[PDB]
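> Could you have a look at this structure, given as structure tokens, before my questions?
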Amino acid sequence: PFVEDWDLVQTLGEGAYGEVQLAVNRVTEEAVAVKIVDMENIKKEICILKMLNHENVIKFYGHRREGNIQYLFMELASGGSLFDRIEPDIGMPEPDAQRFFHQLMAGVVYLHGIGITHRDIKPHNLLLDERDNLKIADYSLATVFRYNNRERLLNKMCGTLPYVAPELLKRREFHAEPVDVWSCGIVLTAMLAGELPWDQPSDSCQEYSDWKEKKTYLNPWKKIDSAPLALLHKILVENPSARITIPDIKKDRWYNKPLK
Ligand SMILES: COc1cc(C(=O)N2CCC(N3CCN(C)CC3)CC2)ccc1Nc1ncc2c(n1)N(C)c1ccccc1C(=O)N2C
């Protein structure tokens, strides 16, 4: 249970995406997080990880290959996930939701400005430092959507169905940025209502159909105050070229509303 200087002291998370361990240097005591994969894909991931330098995105410290097992050393977010701050059926107080949303948007503006799309934004991947600062984590699905100032459209299916934008189920090719925006709106919904509005955004999904018919007397929308709900009406728009952009989210009334 050791890699060079570091003792791998406990299991922080697991999955087909390897596992994540708490790592404590015996010399220096600096604690970090290490992702361990039993090993194309990771080469890309590491590459993306090395571009990342922003306070709302998990830092990459470096990596080590040891035969089959790659170790990736990353910022430790000692407050865990946003998922665990969401109370089922209630959400969280609106001012915390707002602050987290602000921080999410800063993170996403940054990724997009370096031409990176995350592609799987959801509360499980939004981690908290010890002062409750939100960090966007897990770049195993991320990719480059802008290079030498030329945009490339995406075609791969990536994501988690309740968070995924409807164009991804319906279009041969799609712009990257409105996909991540959509998912941020699902996150905001989850934060304010403690429940996901649909299993996936298709027309065979009744709850999705009801939203498009504006039945906001139903759950989860009935739990959400009118100011953030109006912003949700701009984000969760089925046509991705009519959907609100981040610069325009920044001008939204609820976004700029002072709160407790
Ligand atoms: C000390 O920091 C963390 C604490 C917790 C957390 O509250 N728990 C609760 C108790 C849990 N169990 C211990 C074992 N026991 C049998 C059951 C209970 C261990 C983890 C969760 C995450 C923590 N920090 C952390 N930072 C960066 C990550 C990352 N996670 N992982 C797991 C990621 C998760 C999702 C997406 C990306 C990451 C990640 O890449 N990093 C770097």
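Going by Swiss-Prot, the residues shown for chain A are 4-42, 50-270, listed in order.
Recorded method is X-ray crystallography, 2.1 Å.
Positions of Cβ are set from backbone N, Cα and C atoms, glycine also.
Annotations for this protein, taken from Swiss-Prot, read as follows:
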- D130: active site, proton acceptor (ACT_SITE)
- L15, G16, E17, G18, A19, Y20, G21, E22, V23, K38: ATP binding site (BINDING)
- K38 to R: Abolishes kinase activity (MUTAGEN)
- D130 to A: Abolishes kinase activity (MUTAGEN)
- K132 to R: Strong reduction of chromatin-associated CHK1 ubiquitination (MUTAGEN)
> Does any of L15, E17, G21, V23, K132 have a Cβ within less than 6 Å of an atom of ligand 1? These are the recorded positions; tell me which, or none.
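Among the recorded positions listed, those whose Cβ sits under 6 Å from ligand 1 are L15, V23.
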> So which one is it: of the binding-site residues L15, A19, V23, which has the fewest other Cβ atoms within 10 Å?
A19
> Going by C-alpha positions, which of the mutagenesis positions (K38, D130, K132) is nearest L15 (ATP binding site)?
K38
> At 10 angstroms around each C-beta, which of the recorded positions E17, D130 has the fewest other C-beta atoms nearby?
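Among the recorded positions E17, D130, the lowest count of other Cβ atoms within 10 Å belongs to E17.
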> What are the non-local neighbours of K132 (mutagenesis position), defined as same-chain residues 6+ apart in sequence with CB under 8 A from its CB?
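In sequence order, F93, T170, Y173, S193, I196, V197 meet the Cβ cut-off.
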> With ATP as the bound species and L15, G16, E17, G18, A19, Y20, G21, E22, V23, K38 as its recorded binding residues, calculate the greatest Cα-Cα distance and give it in Å as a whole number.
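So the binding residues stretch over 14 Å, Cα to Cα.
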> Which one is it: of the recorded positions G21, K38, which Cβ has the fewest other Cβ atoms within 10 Å in this structure?
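Comparing Cβ neighbours within 10 Å for the recorded positions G21, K38, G21 has the fewest.
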> May I have the list of same-chain residues other than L15, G16, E17, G18, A19, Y20, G21, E22, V23, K38 whose Cβ is within 8 Å of the Cβ centroid of the recorded ATP site, in sequence order?
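Nearby residues not in the site list: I39.
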> Compute the C-alpha separation of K38 (mutagenesis position) from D130 (mutagenesis position), stating it in Å without decimals.
18
